[PDB]
Amino acid sequence: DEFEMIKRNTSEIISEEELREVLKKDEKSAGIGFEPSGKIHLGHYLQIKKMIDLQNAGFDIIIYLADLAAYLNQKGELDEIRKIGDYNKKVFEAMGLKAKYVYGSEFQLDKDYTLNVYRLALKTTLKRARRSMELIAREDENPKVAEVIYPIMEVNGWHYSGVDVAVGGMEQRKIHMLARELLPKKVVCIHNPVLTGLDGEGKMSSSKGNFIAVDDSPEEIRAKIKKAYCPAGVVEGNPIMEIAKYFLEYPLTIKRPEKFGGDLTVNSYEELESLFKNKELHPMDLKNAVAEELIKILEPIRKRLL
Ligand SMILES: N[C@@H](Cc1ccc(-c2ccccn2)nc1)C(=O)O
């Protein structure tokens, strides 16, 4: 059903009971925001895929091109940030998402909005605001006051958005917790898992250059996958298995030379995981299949961008 379709491949739903209450409503809205990113990667796509799930489930979708957040988070000047946000919109549209796109700065600098930001700054401890930014803040040896304005800026955004559901990666959870504690309307928070970087050494991120971009060329995708961390039998923190879990359609046919066991059809990610944990499926053949199927999945996106 819709709940299950929404829940599929999420890390958590802050409350399932509250989301069930939302799904009874006819008019319901879900939002996500992104600091504009020079490259749109599989992390982004995972969340937009989830936004599409909600859209299919009768939700109106709003995407915040979070230009002011990105400004607060040291991404550059607003005019430049906004150009990147416009590029990001194009990618999201190429992904098949029709939604309303709003630049946070269209409303986040209004006088009454600001006064509410100050109101929330009185209710939010520095310690809690800092903790909320631990996975989000730009690396800074000398953390700026802007870092603790960021979470109250976003919390007030959620308040102003009027959405019933907020979406983001697990790293967003502490900011979302603040929103649920501070605001008169508790937003349902759907968190998506954070993908491991291709080298398996941290989470996948724009600043770490450890991601596959939705517009990477086939040859780039093949090279990135060839080189990725993918230890035999190891599923945990294996970025290739995660791509297989989050992006691929099943039944999945894995091509292999007969000398390695010949073509392999797997009817679910859970079978794939079993075959991989049991070492019936070698990294090399997993990689080849994941690279080819991923290329196919991203191709219509790469094709539109042009
Ligand atoms: N914290 C997210 C960025 C992010 C996400 C959402 C919002 C927001 C929500 C409602 C209205 C306005 N803005 N602002 C910023 C990230 O790390 O990409």
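Start at 1 and count along the chain as shown; that gives each residue its number.
This deposition comes from X-ray crystallography, 2.0 Å.
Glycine residues also receive a Cβ, built from the backbone N, Cα and C atoms like all the rest.
Cβ neighbours of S206 (ATP binding site) (same chain, under 8 Å, six or more residues apart in sequence): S37, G38, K39, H41. Residues or ranges marked as ATP binding site in Swiss-Prot: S206.
Here the residue is the original one, while Swiss-Prot reports the published mutagenesis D285 to A (Swiss-Prot position 286) with the comment Decreases the rate of aminoacylation more than 10-fold, without effect on tyrosyl adenylate synthesis. In the three-state DSSP reading, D285 (mutagenesis position) counts as helix.
For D285 to R (Swiss-Prot position 286), Swiss-Prot lists a mutagenesis experiment annotated as follows: Decreases the rate of aminoacylation with wild-type tRNA and increases aminoacylation with amber suppressor tRNA 8-fold. Decreases affinity for wild-type tRNA and increases affinity for amber suppressor tRNA.
Annotation for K287 (mutagenesis position): same-chain Cβ neighbours under 8 Å, separated by at least 6 residues, are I225, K226, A228, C230, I240. Mutagenesis annotation in Swiss-Prot: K287 to A (Swiss-Prot position 288), described as Decreases the rate of aminoacylation more than 200-fold, without effect on tyrosyl adenylate synthesis; the structure shown retains the original residue.
Around the Cβ of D285 (mutagenesis position), the number of neighbouring Cβ atoms within 10 Å comes to 19.
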